[PDB]
Amino acid sequence: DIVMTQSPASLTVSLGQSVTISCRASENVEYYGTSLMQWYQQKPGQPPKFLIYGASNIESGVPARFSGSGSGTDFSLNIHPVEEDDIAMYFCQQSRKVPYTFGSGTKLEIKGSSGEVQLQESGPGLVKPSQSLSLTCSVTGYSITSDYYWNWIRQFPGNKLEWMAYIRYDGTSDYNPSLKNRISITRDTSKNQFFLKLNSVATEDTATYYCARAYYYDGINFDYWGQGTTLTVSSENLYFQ
Amino acid sequence: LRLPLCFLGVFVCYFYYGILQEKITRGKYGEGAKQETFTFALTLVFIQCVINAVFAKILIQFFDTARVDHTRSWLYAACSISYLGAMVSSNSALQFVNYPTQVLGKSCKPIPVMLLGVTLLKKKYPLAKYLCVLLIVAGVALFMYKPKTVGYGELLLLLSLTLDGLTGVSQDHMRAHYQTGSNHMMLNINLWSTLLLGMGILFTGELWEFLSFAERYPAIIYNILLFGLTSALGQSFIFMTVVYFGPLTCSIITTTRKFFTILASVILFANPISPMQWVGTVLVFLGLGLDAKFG
Ligand SMILES: Nc1ncnc2c1ncn2[C@@H]1O[C@H](COP(=O)(O)OP(=O)(O)O)[C@@H](O)[C@H]1O
């Protein structure tokens, strides 16, 4: 699968400076003149915020400060004036191949220091290894049978995002090939919920799980995210911790 | 593995397709006062679309079944309207013009596509494209006109060219913004086209007239079936060629196929053509090839 590499792990910037964040792909991500790349912003403890679809286009409502560029395998995100508002982690993810992958993430810091949808995850917090687990995402204010893609995404400790699977409003579903043998995604239109089932969970499954709505345009864009649910897999039942 | 099979397959399939189209549209049915003419272009296009859809479905369900189609249905319907209109108009134009004229006219897609891009998309092209288009215009003018006016056939050809340009624009847009696959393109476009054509022929009453005409001359049914089969096989080979060699090779192969189709139509069916008109067609094809080379 395609691997996305972000060169500056951390940047120290002064307010008002211009910062460029690079993102390099292991394979060409162009398709009939369109670069299938997206950029996301994630403040500490919050779900990622969708910024850019394609290499250059800016999502409506995003400030004019942000601006993407690049083509082929090399891309960059530029913020000409930087304010305290936009100090966060930035992720680049391609959408050329079915397993969608995110970059390791770049962190910025100050030197010297009816359309609206409510996603809500739920599920057990502490689980034992090899047990069967099921996560529920409840959608309010919108119908999951109306439009858009409904995905499940998890973020391991260290901020390594990983796309898992989605179920479209048609009912068609797609899975991450690495996990197709371990998980299954289903939906219940009556209650307006879609679930994710994990069987034989291992200690490596500890992560924060998000359920996000998405629409396809120059790639898949996870514009709307839930607050996420923390899943911990431990051999011993954690107590006083 | 060496893969010249793409060229051979596409060439043979579409050459036979062109011969069958010449036989059908411009055929002679009956003699004397009983002589008739083929006016059922809508039914021909409907059969062609049905066969194309069936073959595309077979290919999808056997080959590359893991893909997911992200294109919206309404986009498919909108593109299919123009695609069906272009094909129907081109087929109906043969009721007035000679087949070589129809082939030459329908081979001039770059002119309308560039015009739409410049006027609607406000795109820009290198000097080579304009010069290449200049050669095509010069060749068409030398062919379609002589020192010694426009009828219904030329108007139909112009309308078909405009609809082909619109279809190309729509296909490029949705391919860029939705990563549409060629097989899904074919399947959905042909499905929508056959739905619309079925509605149109049923509510126009042309289906019964076509059935009576076929009863009078049953030989046409085999020709129509072979025409559809050849179109579908050529479509499949075009898909395989673009998969294995991209669009440039497909364009070159189709251009040479069209030139050979014109030559065969002139030689076999005794279509009259002046030596000056030959210069026009060769210039048109040279310009088309150069445009393909220089993007
Ligand atoms: N990549 C492609 N190149 C050419 N034709 C294609 C391609 N994909 C699908 N097609 C379909 O094949 C049919 C015949 O193509 P053709 O007109 O010969 O191509 P060209 O105009 O490039 O010579 C068209 O109706 C088109 O819809």
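The numbers used for chain B are those of Swiss-Prot, and the residues that appear cover 12-159, 168-314, in sequence.
Note that Cβ sites are derived from N, Cα and C of the backbone, with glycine treated the same way.
Per Swiss-Prot, the features are:
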- B:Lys117 to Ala: Loss of ATP:ADP antiporter activity (MUTAGEN)
- B:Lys120 to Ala: Loss of ATP:ADP antiporter activity (MUTAGEN)
- B:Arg276 to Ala: Loss of ATP:ADP antiporter activity (MUTAGEN)
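Sequence features annotated in Swiss-Prot and their locations in the structure.
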residue	record	Cβ contacts under 8 Å, 6 or more apart
B:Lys117	mutagenesis position	B:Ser101, B:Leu176, B:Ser179, B:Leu180, B:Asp183
B:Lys120	mutagenesis position	B:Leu180, B:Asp183, B:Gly184, B:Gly187
B:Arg276	mutagenesis position	B:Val21, B:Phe22, B:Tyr25, B:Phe26
Give me the Cα-Cα distance between B:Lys159 and B:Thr168 in Å, rounded to a whole number; there are 8 residues missing between them in the deposited model. 10
